[PDB]
Amino acid sequence: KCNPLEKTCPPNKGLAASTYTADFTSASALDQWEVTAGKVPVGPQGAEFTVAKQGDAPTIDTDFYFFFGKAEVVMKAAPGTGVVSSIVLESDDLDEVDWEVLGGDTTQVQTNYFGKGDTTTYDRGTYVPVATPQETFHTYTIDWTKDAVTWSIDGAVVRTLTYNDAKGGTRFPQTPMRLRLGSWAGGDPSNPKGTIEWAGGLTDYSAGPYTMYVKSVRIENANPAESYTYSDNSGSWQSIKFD
Ligand SMILES: CC(=O)N[C@@H]1[C@@H](O)[C@H](O[C@@H]2O[C@H](CO)[C@@H](O[C@@H]3O[C@H](CO)[C@@H](O[C@@H]4O[C@H](CO)[C@@H](O)[C@H](O)[C@H]4NC(C)=O)[C@H](O)[C@H]3NC(C)=O)[C@H](O)[C@H]2NC(C)=O)[C@@H](CO)O[C@H]1O
Ligand SMILES: CC(=O)N[C@@H]1[C@@H](O)[C@H](O[C@@H]2O[C@H](CO)[C@@H](O)[C@H](O)[C@H]2NC(C)=O)[C@@H](CO)O[C@H]1O
């Protein structure tokens, strides 16, 4: 994880196709993914992100990066107090767009972003109404262009971030991003008071295994390439070299 605003890092492996599809009911679905933590079994309901015990943070990263386009995930959130179901887009410069569902909040899901790992205040967050995310599969779409990031649920736009809303684009996500899917306990007793408070309370690991399900992943690469290179330390999209 070398940050190109701080130094010169090697190229990011890119998705050299205009679309990527993963149906997680097949075994060879994690061929272009890495299991970064825990075990992630593949079931009849798709890939399973289970918080069974303390420290369980099962995550999968794509091997590839994409430079603008679409990320669509069909997910059922994990239940349980303090359990976080996360759909994360992140670049090496720490540009990020994400979706977070909390097990005890049955009426909403959170949308969030940051530019260049800048979490000056936690004012980049938005709660949007969703019907029983822990009991119903929903399609979480992020549309990503130079002009705006759009968050949609089951084909309905629920949030738009334009380039200038991100401090005139100084904090807009515009660098090659990999998709991470995972569940973790934000209510882990060992987290800061503020994280446990945010996650909607403490996690009772005894009270069940809590499973997050991802049936499918759809990625559209607006700029298909074998690799992406950060030319400068500007962290801007104009500084991304590829062919
Ligand atoms: C700035 C910001 O707000 N960023 C958010 C992201 O943090 C967040 O992604 C999730 O973040 C959590 C908390 O950091 C993370 O959970 C942690 O995962 C790591 C690795 O799996 C664990 O660290 C390891 O712990 C083991 C113990 O089993 C050690 O042996 C090992 O040495 C540790 N390794 C390292 C490198 O530290 C933590 O234990 C674990 N914490 C908990 C409480 O479970 C999630 O995995 C992140 N999830 C995803 C999908 O990225 C993101 C999503 O909510 O949102 C951003 O806003
Ligand atoms: C110690 C600390 O930073 N505590 C609180 C924050 O954790 C919390 O922000 C939330 O952090 C999570 C990652 O650990 C994110 O997944 C989550 O999206 C993020 N929430 C927001 C709104 O960005 C905030 C929440 O208000 O409170 C801090 O005090």
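Shown for chain A, in order and in Swiss-Prot numbering: 24-266.
According to its header, this structure was worked out by X-ray crystallography, 2.8 Å.
Just so it is clear, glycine is given a Cβ too, placed from its N, Cα and C backbone atoms.
For reference, Swiss-Prot has these:
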DOMAIN    45-230  domain 'GH16'
MUTAGEN   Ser109 to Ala  Leads to a four-fold increase of the transglycosylase activity
MUTAGEN   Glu119 to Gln  Abolishes both the chitinase and the transglycosylase activities
ACT_SITE  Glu119  active site, nucleophile
MUTAGEN   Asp121 to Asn  Abolishes both the chitinase and the transglycosylase activities
MUTAGEN   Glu123 to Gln  Abolishes both the chitinase and the transglycosylase activities
BINDING   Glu123, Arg203, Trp207, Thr218  chitin binding site
ACT_SITE  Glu123  active site, proton donor
MUTAGEN   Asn135 to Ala  Results in a severe reduction of transglycosylase activity
MUTAGEN   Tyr145 to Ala  Maintains 24% activity using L5-SR as acceptor, whereas it has only 8% activity when CH5-SR acted as acceptor
MUTAGEN   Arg203 to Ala  Does not lead to significant changes in the activity
MUTAGEN   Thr218 to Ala  Results in a severe reduction of transglycosylase activity
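Mapped onto this structure are the features recorded in Swiss-Prot.
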| residue | record | DSSP (3 states) |
| --- | --- | --- |
| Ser109 | mutagenesis position | strand |
| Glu119 | mutagenesis position | strand |
| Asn135 | mutagenesis position | strand |
| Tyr145 | mutagenesis position | coil |
| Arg203 | mutagenesis position | strand |
| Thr218 | mutagenesis position | helix |
Most Cβ neighbours inside 10 Å, all chains, among the mutagenesis positions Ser109, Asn135: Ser109
Recorded chitin binding residues, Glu123, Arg203, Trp207, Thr218 - maximal Cα separation rounded to whole Å: 20
Mutagenesis positions near ligand 2 among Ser109, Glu123, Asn135, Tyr145, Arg203, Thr218 (Cβ under 6 Å): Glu123, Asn135, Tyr145, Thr218
Cα-proximity to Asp121 (mutagenesis position), 10 Å cut-off, over mutagenesis positions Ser109, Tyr145, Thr218: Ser109
Among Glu123, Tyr145, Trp207, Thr218, the recorded positions whose C-beta sits under 6 Å from ligand 1: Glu123, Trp207
Among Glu119, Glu123, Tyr145, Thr218, the one of these mutagenesis positions whose Cβ has the fewest neighbouring Cβ atoms within 10 Å: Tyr145
Rounded Cα separation (Å) that holds between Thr218 (mutagenesis position) and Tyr145 (mutagenesis position): 12
Recorded positions (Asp121, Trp207), the one with most neighbouring Cβ atoms at 10 Å: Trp207
From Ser109, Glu119, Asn135, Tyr145: mutagenesis positions whose CA lies within 10 A of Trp207 (chitin binding site): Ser109
Separation of alpha carbons, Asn135 (mutagenesis position) and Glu123 (mutagenesis position) (Å): 8
Rounded Cα separation (Å) that holds between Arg203 (mutagenesis position) and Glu119 (mutagenesis position): 11
